[PDB]
Amino acid sequence: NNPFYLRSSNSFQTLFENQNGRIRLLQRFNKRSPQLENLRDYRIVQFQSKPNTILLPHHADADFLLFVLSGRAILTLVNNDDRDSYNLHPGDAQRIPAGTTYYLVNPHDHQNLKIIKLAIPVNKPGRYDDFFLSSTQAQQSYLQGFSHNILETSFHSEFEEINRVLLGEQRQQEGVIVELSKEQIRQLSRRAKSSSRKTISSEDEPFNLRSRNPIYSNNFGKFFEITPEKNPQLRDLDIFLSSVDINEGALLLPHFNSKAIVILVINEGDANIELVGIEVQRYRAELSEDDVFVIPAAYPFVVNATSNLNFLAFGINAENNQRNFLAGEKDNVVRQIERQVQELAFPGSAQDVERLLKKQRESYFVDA
Amino acid sequence: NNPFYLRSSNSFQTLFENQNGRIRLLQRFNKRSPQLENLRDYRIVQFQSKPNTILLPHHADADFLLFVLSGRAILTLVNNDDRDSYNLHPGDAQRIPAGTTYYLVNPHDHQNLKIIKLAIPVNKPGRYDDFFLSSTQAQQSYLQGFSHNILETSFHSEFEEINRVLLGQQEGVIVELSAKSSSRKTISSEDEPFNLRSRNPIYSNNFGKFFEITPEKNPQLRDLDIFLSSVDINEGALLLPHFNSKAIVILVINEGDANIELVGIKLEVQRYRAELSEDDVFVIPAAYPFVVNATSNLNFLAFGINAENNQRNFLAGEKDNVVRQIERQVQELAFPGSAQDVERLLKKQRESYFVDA
Amino acid sequence: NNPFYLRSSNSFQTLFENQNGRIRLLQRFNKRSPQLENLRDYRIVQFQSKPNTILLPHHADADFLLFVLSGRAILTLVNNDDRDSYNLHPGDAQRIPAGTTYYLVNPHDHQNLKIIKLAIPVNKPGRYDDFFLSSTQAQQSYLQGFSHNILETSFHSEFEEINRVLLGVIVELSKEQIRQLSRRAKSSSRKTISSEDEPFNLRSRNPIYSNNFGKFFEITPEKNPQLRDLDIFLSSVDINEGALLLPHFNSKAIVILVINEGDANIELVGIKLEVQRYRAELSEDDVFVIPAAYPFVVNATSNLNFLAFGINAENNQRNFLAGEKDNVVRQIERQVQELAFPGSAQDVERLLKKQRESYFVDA
Ligand SMILES: *[C@@H]1O[C@H](CO)[C@@H](O)[C@H](O)[C@H]1NC(C)=O
Ligand SMILES: *[C@@H]1O[C@H](CO)[C@@H](O)[C@H](O)[C@H]1NC(C)=O
Ligand SMILES: *[C@@H]1O[C@H](CO)[C@@H](O)[C@H](O)[C@H]1NC(C)=O
């Protein structure tokens, strides 16, 4: 029972689900173990929908940072006088400000849309609600919260008229995720600004995690990363994004983060992870697709790819974070110390220790 | 028992009080309902004094954002090497940095002074204190806390001297007696008080006026990340249903009455309601739609915590309406009605913000 | 039992100790009295090592701000591509970023080394751990948390070798080693105040307050980047036996003061409307925290010197209620001093005049 390990089978809680897709909400990072108190204000959401669909209009009391793991979508954020549609592609990330009304469309014909997002509530710490404008079989419209009187006066109309149009108390859809008409997708799909290279640093439009070169990358893997330094949207939430791939058989050499708390979500493949903590303590765990493992700050950890892997990671508290490796050539901290100290540190000679470290000729990612 | 309603009648606790005035402190926001856990740090104090009086010099361990609701006043903050005075008129606001000694005078002859201030304690969350320098029959000066031996050393006189001239009198902190001002270009002053109504309202029609100042324009507010708003609503008039994007609004009923309807999710929408009167506080969480139906000429103030980059969204009316911006094809998918029906419906309320009931 | 009084006799706790040095970590401020909630995120660490020793390479999930109370030290910071060493002198302060690896050397031959540090955790509020790279009799190296498969794989070596060459915390040294590690080590200077990397010295500046009875040294988030990032003022003062720091009160800064050397009595006052008095006799290595806007006074019963960390110190203000300079009650209006004191406008002025010195006076 690794506190830092959350099994999907028993850590997710479906909010809405039907034939057109479902939305699941991870559990409270702290409810699991008080050891994760510093994350009580964060949540994990997973959205998956079937081809040619739309998530009816709604807004929530929580900022969101969504990452499109795969598929294609059209995010539309409606304001009080403006509207803005974007065409998110795989690897594309954007930030939906709190209290913003918006809807999602899956223009694709065969492919699905799997979006995973980090939610940050405004009112209740760690908790947030979804307010749907629409009047569906599965949810009332918040407009039904008001009295008939306030309604008759607000819209300037008789109730039966506003009920036979906006509410409907059979004429209303089944759930909040209904199918669309090609003519419609044909019509919604033409004005959504899409991600490009000139967006890496835009306070608005979405940016592509992979559009740039990785930071580390060899025949055994690739580590794509973005930090507040480079992105305005990421400086505000003070978080870093990094999608990293690892070829079956290779692993991410032992390393620790200086001051970032990482939340990695396995996106594809399998993996064996190891976490050391304080007499040291091991915290291994066998992760699978959709599993979430949170790695405390200043904690060495290694990732073993037991099959072609790709995982997403959120770096909470990222401003000026550094990645220290314990093995390999480049960025190895146990190889910068003064010899005499290496001599005094572990039981070995300065040369005997200068020998065991120069063996491994690769850096970052190696092959098992 | 609506958790978002703080009825004055059974919600305030008197701090000091006499013939010249009283100071009341509203109960803890979270002690009321855990839902307001995010409002634990704030306190809403209510100051009231009669003509020709003064609040003895005193300091507290909590920032203050005062807003003169009515009457005139002379606020004087005294520094360790300076001292400045200001002339507060109704509508004025200003901040009093934590640890700042100060006294208040009400120079008017027949008008009572009514001040409201949001307290932000520095030591213990949501709980602060007052430190009165004055030596009164209602409180001991903080000088009395010192050992005799130290006071003689400190001041340079045998005890009986300081004891006769400093420690001991008057009955109560508010006693009876016998200057910069807020202009139209004071609004961005980093130190002087500014005025909410000196600028144009934002939403204003024959049924009401909406005044609001944001941390964007005033250095003092940006430091607290708070937005102010004073709105007026005619009897019968109604403040169209809307919601705040990210700010948690705290509204205080100044004068008049009104019924407000907060709507929240339980999917089943649950309605929260209440009938507010003079000095009633109601806190509306972020993103929750609410309506202001005034049953008498109403005027209130509103402190919007975490107001940075906020945005106001309206459901009815012809301006700043969200429902009216949902693409044509999608309005027909969400509502049990024709995309032509909805468009027609939404276009029936010619008014904006304030409509007549 | 003064909730603000933290006696070292039963507040500190050693995380380790050996005939070569000692490291103690204070109690949780709030663990004592809830009255000190807002201090829950902080801590005080006390390091003390003999002459000619070193602290084997480690790192903690915490932001440190160490200040050297006495003696000379050599701080070596090791990053992934660099290694920086600073020649710290008494009065020198510096910041060791969260998760940074470093070791400490004491080049002195007769003196000792006493360094104090405020830890600001990053993971669990108010609680941090140490991760020592070295393998030792008092601590297992953290490279041992990994399985043998991963260690065998990473280091590209057969286990027996790694185990053979890798697997107290304050151990002795040698002249050679000392000499070696010492050469080339940038040390504090007048051109080192507003830096983000190098350590700076309090006293290498003019004290803001000083008379034949004492000196007040203070650096603020306004002058030193490293302090601005933390928003904490540092201050060291000197008060001679008999003398005493005139009653005053910080406007918004929460002060945690540690007694370096000497002895003194302290008076704090808060409301209970009656005022309550908190009094304690601070001795060497005792901690006393004075909340915001609470007036307090320090009387020295022997030549004294203490260090003070000011939390939430951005735009702080020290107000003195006694003396000639920076006297608040002296700014209040005459036509009003008369209204707030039993005395008369006249009788007060004259009295506020009796004292002639400011800040520090003779007992
Ligand atoms: C305004 O409040 C009064 C008092 O309850 C109510 O009768 C009236 O219907 C309200 N206005 C509207 C439009 O409902
Ligand atoms: C995972 O861990 C190491 C990584 O090098 C490897 O030797 C091992 O075979 C991998 N899988 C299993 C099941 O051990
Ligand atoms: C110290 O403070 C005490 C107050 O208790 C005072 O009487 C004394 O004169 C001061 N000086 C010394 C040396 O004690």
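Numbers in chain C track Swiss-Prot; the residues on display, in order, are 31-197, 208-312, 325-415.
If you check the header, you will see the structure was determined by X-ray crystallography, 2.7 Å.
Note that Cβ sites are derived from N, Cα and C of the backbone, with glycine treated the same way.
Annotated domain 'Cupin type-1 1' per Swiss-Prot: C:34-193, in sequence order, evidence recorded as sequence analysis.
According to Swiss-Prot, the mutagenesis experiment C:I145 to M carries the annotation: Little or no effect on the secondary structure and strong phagocytosis-stimulating activity; when associated with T-147; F-147 or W-147. According to its DSSP assignment, C:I145 (mutagenesis position) is in a strand.
For the published mutagenesis C:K147 to T, F or W, Swiss-Prot gives the following note: Little or no effect on the secondary structure and strong phagocytosis-stimulating activity; when associated with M-145.
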Neighbourhood of C:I145 (mutagenesis position), C-beta criterion under 8 angstroms, separation at least six: C:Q76, C:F77, C:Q78, C:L96, C:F97, C:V98, C:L99, C:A103, C:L134
Distance bridged by 12 unmodelled residues (Cα of C:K312 to Cα of C:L325, Å): 7
End-to-end CA distance across 10 missing residues (from C:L197 to C:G208, Å): 14
Under 8 Å by Cβ from C:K147 (mutagenesis position), same chain, sequence gap 6 or more: C:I74, C:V75, C:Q76, C:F77, C:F94, C:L95, C:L96, C:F97
